[PDB]
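Peer 1: Could you have a look at this structure, given as structure tokens, before my questions?
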Amino acid sequence: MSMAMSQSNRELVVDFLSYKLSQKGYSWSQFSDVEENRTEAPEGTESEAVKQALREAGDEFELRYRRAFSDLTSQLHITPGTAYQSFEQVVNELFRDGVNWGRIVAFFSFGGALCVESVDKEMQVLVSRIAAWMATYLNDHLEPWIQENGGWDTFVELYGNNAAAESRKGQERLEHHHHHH
Amino acid sequence: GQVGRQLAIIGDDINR
């Protein structure tokens with residue numbers, strides 16, 4: 001009953017960079033998949049709740065990254081030749097042994113950041129570079145671990161809309177909730 | 001490289 005389980009992967013990464021650059025004030029298709037001849041897709045249903053948790057989880061992870069240490073690309077240099085290596089070091093960092101939730105969302109907004117500063121540094125070709133590294137790592141290492149136990153339905157069950165704040169408030173039961181009456 | 005080592009730290013404060 002397949003249909004877009006592997007193609008949807010490249011759809012989540014491409015949609016994350018489309019809204020990322022759109023935030024500042026730059027286009028994405030301008031230097032990404034510019035080659036015409038597309039597939040159009042049926043409509044995209046997994047990105048509904050999935051992309052949703054990726055937008056609130058990407059803005060909360062970024063706010064906590066600078067609010068807890070500093071910027072990401074600000075520390076990187078970015079350039080067509082040693083850029084994939086930079087994202088390669090941050091990738092191994094997160095992977096402590098296998099694939100635990102949380103590092104996947106931080107990796108989504110992380111690559112999107114390198115794409116923003118990339119265009120600002122006259123690195124259009126660099127943007128497309130991170131686009132293939134994001135859809136590849138997602139369809140390579142995160143592929144055999146997501147389909148294993150619903151990696152998108154689960155990623156949304158723990159990082160749903162405002163799930164980060166819901167883990168400290170929605171807790172209630174084992175948290176402490178004083179209303180047993 | 002400093003990134004990555006801290007990207008996981010925030011994970012705790014925001015883990016599920």
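Residue numbers in this text run from 1 along the chain shown.
Yeah, the Cβs are placed from backbone N, Cα and C, and that goes for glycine too.
Okay, so Swiss-Prot annotates it like this:
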- A:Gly102 to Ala (Swiss-Prot position 138): No heterodimerization with BAX (MUTAGEN)
- A:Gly112 to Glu (Swiss-Prot position 148): No heterodimerization with BAX (MUTAGEN)
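Relative to the rest of the structure, where do these features sit?
Peer 2: Counting Cβ atoms from all protein chains shown, A:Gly102 (mutagenesis position) has 21 others lying within 10 Å of its own Cβ.
Long-range C-beta contacts of A:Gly112 (mutagenesis position), restricted to its own chain and to partners at least six residues apart, with a cutoff below 8 Å, comprise A:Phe16, A:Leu17, A:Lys20, A:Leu21, A:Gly58. Under the three-state DSSP scheme, A:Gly112 (mutagenesis position) falls in the helix class.
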Peer 1: Could you give the Cα distance in Å between A:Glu48 and A:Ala49, the residues bounding a stretch of 40 unmodelled residues?
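Peer 2: Output for the chain break: 4 Å between Cα atoms.
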